[PDB]
Structures are given as structure tokens and as C-alpha cells.
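Read through the structure below, which is laid out as C-alpha cells, and then see the notes.
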Amino acid sequence: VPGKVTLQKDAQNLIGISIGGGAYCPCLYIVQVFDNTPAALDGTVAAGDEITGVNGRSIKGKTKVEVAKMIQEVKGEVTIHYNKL
Amino acid sequence: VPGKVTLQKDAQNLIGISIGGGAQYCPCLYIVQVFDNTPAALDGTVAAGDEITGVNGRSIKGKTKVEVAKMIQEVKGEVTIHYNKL
Ligand SMILES: CC(C)(C)OC(=O)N1CCC[C@H]1C(=O)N1CCC(C(=O)N[C@@H](C(=O)O)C2CCCC2)(c2ccc(Br)cc2)CC1
Ligand SMILES: CC(C)(C)OC(=O)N1CCC[C@H]1C(=O)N1CCC(C(=O)N[C@H](C(=O)O)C2CCCC2)(c2ccc(Br)cc2)CC1
């Protein structure tokens, strides 16, 4: 089911997730949510979750590195658009 | 980087994993979670976010999660998992 969540960036400029996909494998997922990060303490997102945009912008046909870039550049807080596992 | 592991089922016929993917527009299947104290976990080969390409020498191409899940359920004893390492 589609949702979205705004995550604060930690002092290390992280929300605390890894990602995979974004390849003949075009969908993009959260693979890990790291303990003690803003994404782990929020509780909204989880492994399995499909990522679909990043501050109102789609990630369609972006590489995993491209989406990592996208996310890191957004400072303070970021809004991850998802479809729940 | 491709691989395959043969995992012994436990007492509940489980290897201890949860899968992702295989919808329309999202064909690829993945391991979403490895659950502690299961065969998959204690073997240590596969992990969250590895791609499942094959079970027991046949492809999972163009199957849904449910179908894959019953492909794995219905092999007793042990099951070989063909994957791509994340
Ligand atoms: C979901 C929850 C939270 C109840 O998990 C657990 O607390 N535990 C505790 C012990 C392990 C796990 C469990 O009960 N399950 C059972 C259901 C499960 C499964 O059937 N089996 C897999 C297997 O490990 O062989 C197969 C089939 C799909 C991929 C491989 C599953 C997952 C996704 C789908 Br689609 C269908 C079944 C996961 C392990
Ligand atoms: C990687 C390991 C296993 C060493 O980490 C850790 O134990 N720690 C503990 C705390 C978190 C995690 C962390 O250090 N990392 C840093 C690197 C990381 C990242 O930069 N994530 C970003 C973020 O969380 O905002 C973006 C980029 C991709 C989507 C989110 C990453 C992930 C995927 C890609 Br591609 C590139 C970088 C993961 C979180």
C-alpha cells in the first residue's frame, strides 16, 4: 500500500537504510534498516518496502547509486515515498 | 555474482526466509528477511537483499511470490537456492 514519511537526517547525514535493486531489475527496495538510526526509531519503514520517490520525485530507472546520491544530498530531513511490503 | 546453497529444512519444513518481489512491474525476487535460529540463518550464506534466481535447478522467472513460496514449501528435506549476492 503507498505511503510516505519524512525522516530527520542524523548528525552523520544518514536516515539509516541500505537499498538494492535499480538495475533488468528495475524496482528499488529498502534491504536493511539500521539500528539506532532515524529510520529504525521512526518505525514506518522496514526491509522489503519498495522505494518509489524521494522528496516528491520519482526514482524510476535510477541506479541504486543514483538514488543513494539523491537521498544524501537532501539535507536536514527527507521524505521517502514507499509501497509497504 | 551468482551462487547456490543447499539448505536442510527444519522440523516445520522451513528454511527460515521471507521473500520480496515478483509482482508486475517488479519481476525480480529477493530474500527480505532471514529469521534467527533457522537453517538459512545458521548456514550464513544468504542474506537480506540477495536475489533468488532458481530453486532446485529450475528458474523462478515470471512467478509470483506465492508461487515461489509453494515451490520452496513443496521440496522436503533440503532445497537448493540459486541466488545473486547483493
Ligand atoms: C512471518 C513470521 C513473522 C510469522 O515469521 C516467523 O515468525 N518465523 C519464525 C520461523 C521462521 C518464520 C516463519 O514462520 N515463516 C513462515 C512463513 C514464511 C515461509 O513459509 N517460508 C519459507 C521457509 O522459510 O522455508 C519459504 C516459503 C517462502 C520463502 C521460503 C513465508 C514468507 C513469505 C511467504 Br510469500 C510465504 C511464506 C516465512 C518463515
Ligand atoms: C553500511 C554499514 C553496514 C557499514 O553501515 C552501518 O553499520 N551503519 C550503521 C548506521 C547506518 C549504517 C551506515 O553507515 N550506512 C552508510 C552507507 C549507506 C548510506 O549512506 N545510506 C543513506 C542513509 O542511510 O541516509 C542513503 C543512501 C542509500 C539510501 C539511504 C549506503 C547504503 C546503500 C548505498 Br548504495 C550506499 C550507501 C548505508 C547506511
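To match Swiss-Prot, the residue numbers of chain A are left as they are there, and the shown ones run 19-41, 43-104.
Determined by X-ray crystallography, 1.8 Å, according to the entry header.
Keep in mind that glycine also has a Cβ here, set from the backbone N, Cα and C atoms.
Around A:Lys27 (mutagenesis position), the same-chain residues at least 6 positions away in sequence with a Cβ under 8 Å from its Cβ are A:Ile33, A:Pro57, A:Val93, A:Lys94, A:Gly95, A:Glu96, A:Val97. In this structure, A:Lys27 (mutagenesis position) belongs to neither helix nor strand by DSSP; it is coil. Here the residue is the original one, but Swiss-Prot notes a mutagenesis experiment at this spot, A:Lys27 to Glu: Abolishes interaction with GRIA2, but not with PRKCA.
In the structure as shown, the Cβ atom of A:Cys46 (Zn(2+) binding site) sits within 10 Å of 22 other Cβ atoms. The Zn(2+) binding site annotation in Swiss-Prot covers A:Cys44, A:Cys46.
Residue environment of A:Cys44 (Zn(2+) binding site) contains 18 other Cβ atoms, counted within 10 Å of its Cβ in all protein chains. In the three-state DSSP assignment, the secondary structure recorded for A:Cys44 (Zn(2+) binding site) is coil.
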